[PDB]
Amino acid sequence: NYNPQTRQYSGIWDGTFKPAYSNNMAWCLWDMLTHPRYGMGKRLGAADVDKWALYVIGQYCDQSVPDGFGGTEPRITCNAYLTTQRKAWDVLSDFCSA
Amino acid sequence: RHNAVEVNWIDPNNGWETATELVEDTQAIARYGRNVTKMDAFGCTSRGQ
Amino acid sequence: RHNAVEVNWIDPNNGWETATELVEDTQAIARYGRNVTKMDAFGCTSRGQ
Amino acid sequence: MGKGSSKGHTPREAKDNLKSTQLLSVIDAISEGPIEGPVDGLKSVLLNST
Amino acid sequence: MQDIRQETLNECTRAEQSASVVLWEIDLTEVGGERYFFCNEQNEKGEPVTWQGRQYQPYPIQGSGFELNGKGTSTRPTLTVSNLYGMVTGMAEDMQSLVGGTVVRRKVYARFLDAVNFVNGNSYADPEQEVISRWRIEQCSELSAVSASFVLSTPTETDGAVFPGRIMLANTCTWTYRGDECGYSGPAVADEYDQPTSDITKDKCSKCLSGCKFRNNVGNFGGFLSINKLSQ
Amino acid sequence: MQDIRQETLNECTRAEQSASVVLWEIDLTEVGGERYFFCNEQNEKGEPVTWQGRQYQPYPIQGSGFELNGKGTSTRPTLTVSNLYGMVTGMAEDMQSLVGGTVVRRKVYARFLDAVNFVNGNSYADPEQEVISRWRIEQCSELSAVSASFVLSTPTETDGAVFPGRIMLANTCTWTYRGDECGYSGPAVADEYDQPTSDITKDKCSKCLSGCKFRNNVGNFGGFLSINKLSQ
Amino acid sequence: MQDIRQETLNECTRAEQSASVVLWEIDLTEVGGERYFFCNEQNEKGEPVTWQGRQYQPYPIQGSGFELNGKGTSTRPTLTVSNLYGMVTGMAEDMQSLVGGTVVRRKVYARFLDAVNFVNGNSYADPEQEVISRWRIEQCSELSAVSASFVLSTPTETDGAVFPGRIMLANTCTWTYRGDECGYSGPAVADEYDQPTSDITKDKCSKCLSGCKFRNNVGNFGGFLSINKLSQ
Amino acid sequence: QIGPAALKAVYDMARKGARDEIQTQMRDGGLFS
Amino acid sequence: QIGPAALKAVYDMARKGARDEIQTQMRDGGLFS
Amino acid sequence: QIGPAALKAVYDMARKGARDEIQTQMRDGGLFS
Amino acid sequence: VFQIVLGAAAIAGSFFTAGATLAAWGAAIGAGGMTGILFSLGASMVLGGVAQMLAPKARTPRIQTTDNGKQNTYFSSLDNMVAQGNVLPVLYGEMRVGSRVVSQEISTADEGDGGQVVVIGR
Amino acid sequence: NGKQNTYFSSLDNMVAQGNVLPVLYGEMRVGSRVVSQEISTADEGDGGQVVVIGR
Ligand code: SF4
Ligand code: SF4
Ligand code: SF4
C-alpha cells in the first residue's frame, strides 16, 4: 500500500510486505534488523521488531517540510553507504538517532 | 543545554564530500553562555535535513 | 561461546601481507546462534598454524 | 537500460596506424543483494571524475 | 500502553486487590528440550496451580531486574530457582546449561484464575486476563547444591553482532552448506576433508575451492578467487 | 595565604571561640533576577541576622563539598536549601531553574557581627572581618515538595569549552549580529528569513550571504566564500 | 604442585594440627642495608623464635593479599608492621623508604620448629620443612606514629617496562658509561660537562659526541650521527 | 541489623557509588574512568 | 555491629560493586566505564 | 545503627572503593576501567 | 513501613537522610516484599543532556591527521578500497560510491567488436 | 613512517573547511589553511606605462 515513488500510503496496511526500492529510512532500519544474509536476521528475526511502530515512523519521515530553497522535501531520508564493519549497536544507534 | 551545533552532512551538489552546517540559537546564547556540539547526521544529504 | 573466528596471519607465499583465515564450527552454529571473533596469531606465517 | 544486467558499450575510436591497445579490465564489488542500479545509465559511470 | 484488558485495569485501581501471581514457563524446544511450567505457590487445595487449563507445578522460583528502559545497557533480568534434588543440574548437563532457552513470564491476578484452584469456585474466572513477557537465557550464572541463578536477556540484545556481516575471503566459502545462498541439493560427495564419501551423514563441504568443485557448485562459491593478489 | 585580617587570625587560634556563621547570597541579576540573602539562623532577638547593615533572612540552607584542590576534577560544591512553601519552585519556574546564578558565601565569626544582633550590643563589631567565596550554579539537582539541591561550580570550569573556537565555514557567518566583529549599526532591514522589515524587534541577520548583502556588510562577512570547492 | 616435603603434607591432612607460624625477612642488601628477621610471636620461653638456627625477633607484623592468580592484574600483597618507637621511620629516612627491598615469607608448622623454642624439646624438629615466597617492596603506602604499611609486588611486575627498549637518537649516547656495550676502560678524562679532569670520582661521560671523543670511543658511540637530517 | 537485608542494601549503595564516581571521572581532569 | 569489622566488609562489598558495575558498563550501550 | 548516619558512611566508603578500583584497573593486566 | 527512596540530597551530604530520619525503616531493617535504596534516576539519567534521553546520539569516525583537514563520515566512501577481509558494504538509496576492487587486470585488447567486418588500420 | 608529530606545529597546507583557523604564539615557521587557490593565465605587464610582450 506504500508507493515509494510518490511516498504516499493508500490505507490500512495489514502487513504483507512488498519488494520495492524506497528511501524510507525506517524500512532501511527494518532491513538492517531483519536480514538473514548480512544483517541481524539470523539472530532476532521477524515478529521481534514492532513493524507498526516502524510504519508510523516511516509515515512521519515521509511528511513534506520546507526545503529552505523555496521548495519542499521529505522530513528524513537515507542515502548512507556503510563500508566499515561497526558493531550492530553502533549502526542501530545511528539509525535511531537520524 | 547546548546552543550551537555543527552538523556534518554530505553534499551531493558541490561534490560528495563532508560539509559542516552550523545551527545557532542566538536567544539562548545570551542566556546559557555558549555551548557547542558536533553531530553527524547519519543519512543526511540535504542541507535542510 | 564463539563459533566463527577470523585469524590474521602473514602469508610468505603470495606476498608478505596479512591474510585472513576463517575457522568455523557449523555444528555449534546450529546451537549457539553464530558468534564471531577476530584474532591476531602472533607468530603465524603458515596457514595451518 | 535494464535491471539486473547491463551492457553499456560506448564505441572505440578506429585507429590510424596499427599499434596495440592496452586494456584495463576491472571488477568492482558494491552493496549486497538486489539493488536498483545506476541513476541514469552510462552517464553515471565516472571513469576518473567525468 | 500495554495491550492489557479492561478487567485488569479495573482490578489495578481497587483499594483492596487480590493476590498477583506470576507463572513461569521454560521453553527449550528450540534448543532440544521440553516446556516446564512453574509457580512459586500451590492453590488452596494443595495442588499445582491451574491457569487456562494448564497445570503449573509448585517449585520455588522468582525473578528480579524486570524493567523497561531504553537509555543505556539493555536490561538483563535474573531468575533464581531451587536446585534441591538436582533438577536444574540434570537440565544443565543435558541441555547445554539451558543456554538459548526461552523464559515466558505471566502476571495474573488471582481473582481471574480458573475455578479449579478454589474450593468454592471462581465466578470471576477469565482466562484472557494476563500480562505476558518473553526473555532468553544468556548464562546460568550460579548452580550450587542449593539453588540456581540464570541471567536473562531481551531476544534482541545486539551485543556480539556486527553489521555488515558478510566478509570478503579467498580460498574459503562464507555460505552455509546446502543453504539458500549455497544452493546445493545434490547427493553425498565428500566430507570436510575432501575424502570421497557416499554417506549422507558424512557429507559436509570443506569450504575450500576443491570442496566446491566436488559438487560442481563453483558458480555459487562464496569466496572471491582473485583478491589474494590485489592485497599484496 | 588568603587575604584575611589579623582579628580573624587572632580568633582562630583561641581555645574558646565564638560561633562561626555562614551567610549566603544568591545573585540572579546577570540572569535577570534579584539578590536573596539567607542565613540558617536568627539572632538572639528573633530577627534576621544583620551583617554589615544588610539583613540576611532566616531560611534553612547549608553547603558542603567546599575545598581548594588543583589535581583532578574541578571541585563541585553542593548547596541544600528548604523548598517548603514553594519558594525555590517559584524561582525555578521563573528563572530557568536558577541556572547561571552566582552564590556568594561569607564566613564570619559571631564575635564580629554588628551590635544590632545582640541584646547588650557588640563593642567588638568589625564589619571588615569576613571570608568571601564565589561560585556559580550549574544544575538544580533536586527539587521536591520538601527541599532543593544545587550543584555549584567554580566560575572558570573549562568543561565544555574548546580552543581555538572560531571555525572556518562557507555560506554561514560565525560573527555575533551587530557585534564588534560584525560591526553593523544600520537600521532594521530584514529578519532571519531574509524578509524585508522595518521593525527593530524583527531585525536579525540570517547569517547567510544574502543576509549580509541586505545590510551591505559583505566585507565583514564571517564566512569564507571559497572553501566549499577546495574541500572536494 | 609446590615443591613441599611429605611431612608438611602429612601435617596438612591431620584433624588437629599444630599452629602455622609465618616468619618474615626484610633484605635491603641490594639497596644498601641489612637483613632483618621478624615474627609476630615469641616462643614459650619468652625469646625470639629460633628457626633453622636463626633468631627471628618479636615484632608485630602481618601480611595479606597473598594469592596466586594469572588472569588480570599481577597480585600486589600488603605487609603491615608496627611503627612504635620509630624503627621503620628510621629505615624510611635511611634506605629510601625501603623501596626495592626483598621480603621473604616462610610458612612453617610449629611442630617442625627447632627444639630450642620449647621447654621440653622437639622430637619432630625438621629444619627442611618450610614454604618460601619472595616479593619486592613497591611503595611504603602508610607510615604514621603508630604503624607502617608496605605494598608488595612480584619481582617480575612488567608494569613500566617497554619492549623493544633501545632508542634511536642523534647527539646522545644510550649506552651505560664503562658498560659492556660502551666498552670503555681508560683513565679519568672529563666529567659530564666535558671539563678535563684527572679525578676518578669526577669521571663521567657527557653522553654527547664530544664526550665520546674525549675518550677516543667514537667507534662505540651509542647514537647514530646521521638520522637528524633524514627526519626533516 | 540483620545480615541478609543489610548486605543487599550495602551492595546497591556500592553500585550507586560506582555509577556516581565513574560519571564524575568523565569530567575535565578526572581519570575518564 | 562493631565498627572495625564492619568497615572492612563494607569496603570489600564496595570493591565488588565496582567490579560488577565496570563490567556491566562495558556492555553495549553503557558508558564503557 | 541509625539509618541517616549509616547511609552516608556507606556511600562514601563505596565512592572510595570505586576510586581504588578504577585506579587499580589501569594497571598492567587489569581492564583499564 | 515506607519506601525511603534515596534522592539526590541524601546522597550529597548526610543532610536529608536525617530529614525523614529513616527511623521506622532502620528499626525495622526492612522486609522481603518492599525494597530499599531505590536511588531515583533523575539527575543520573540526564547527565549527558535531555536530547540523549530521546535519541541515541550517533557517533563520528576518529579524526586522522594524515588527511590534511578533510572530514570523513561513517556513511560514504569515494575510494576504491582493498577487498580482502573487509566486508562487502551496504548502500541504501542513491549516493555516489567507491568500491571494493575484486579484480584488476591490465592486458592487451584484441581488435574487433562484433559482427564480421574488422579493419586493423585505415 | 616514523615521523613524530606534536600538538603545536604544522608545516603542511591543510583543508580549511570546518577546521578552526588556528593560533600562533610567537616566531615559528607555519603551514596554513588554504582559503583560495586558482591557477590561471597571468596578464602581461607589471605597472607604469611601458609594456613589451616579447623581445
Ligand atoms: S564451497 Fe560451494 S558447495 Fe561448499 S558451501 Fe560454499 S557454495 Fe556450497
Ligand atoms: S552576515 Fe554580515 S550582517 Fe550578518 S552577522 Fe555576519 S557580518 Fe553581520
Ligand atoms: S659516549 Fe662513548 S664513552 Fe660515553 S658512554 Fe657512550 S660509548 Fe661510552
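Recorded method is electron microscopy, 3.0 Å.
Cβ coordinates come from backbone N, Cα and C, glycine included.
Look at E:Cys173 (mutagenesis position): DSSP puts it in coil. Listed in Swiss-Prot as a mutagenesis experiment, E:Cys173 to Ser is described as follows: Complete loss of tail assembly.
Look at E:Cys205 (mutagenesis position): DSSP puts it in coil. Cβ neighbours of E:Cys205 (mutagenesis position) (same chain, under 8 Å, six or more residues apart in sequence): E:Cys173, E:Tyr177, E:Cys182, E:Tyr184, E:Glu192, E:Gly211, E:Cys212, E:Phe214, E:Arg215. Sequence annotations record features per position, and here Swiss-Prot assigns [4Fe-4S] cluster binding site to E:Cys173, E:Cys182, E:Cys205, E:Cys212.
Swiss-Prot gives this note for the published mutagenesis E:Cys182 to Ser: Complete loss of tail assembly.
The note that Swiss-Prot attaches to the published mutagenesis E:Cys205 to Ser is: Complete loss of tail assembly.
Here Swiss-Prot describes E:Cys212 to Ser as a published mutagenesis experiment; the accompanying note says: 96% loss of tail assembly. Taking the Cβ of E:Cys212 (mutagenesis position) as centre and 10 Å as the limit, one finds 23 other Cβ atoms among all the protein chains shown.
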Lowest local Cβ density among E:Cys173, E:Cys182, which the record lists as mutagenesis positions, within 10 Å: E:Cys182
Cβ within 8 Å of the mean position of the Cβ atoms of E:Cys173, E:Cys182, E:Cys205, E:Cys212: remaining residues of the chain near [4Fe-4S] cluster: E:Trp175, E:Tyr177, E:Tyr184, E:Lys207, E:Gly211, E:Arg215, E:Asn217, E:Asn220, E:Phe221, E:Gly222
Where E:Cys182 (mutagenesis position) sits in the secondary structure, as DSSP reduces it to three classes: coil
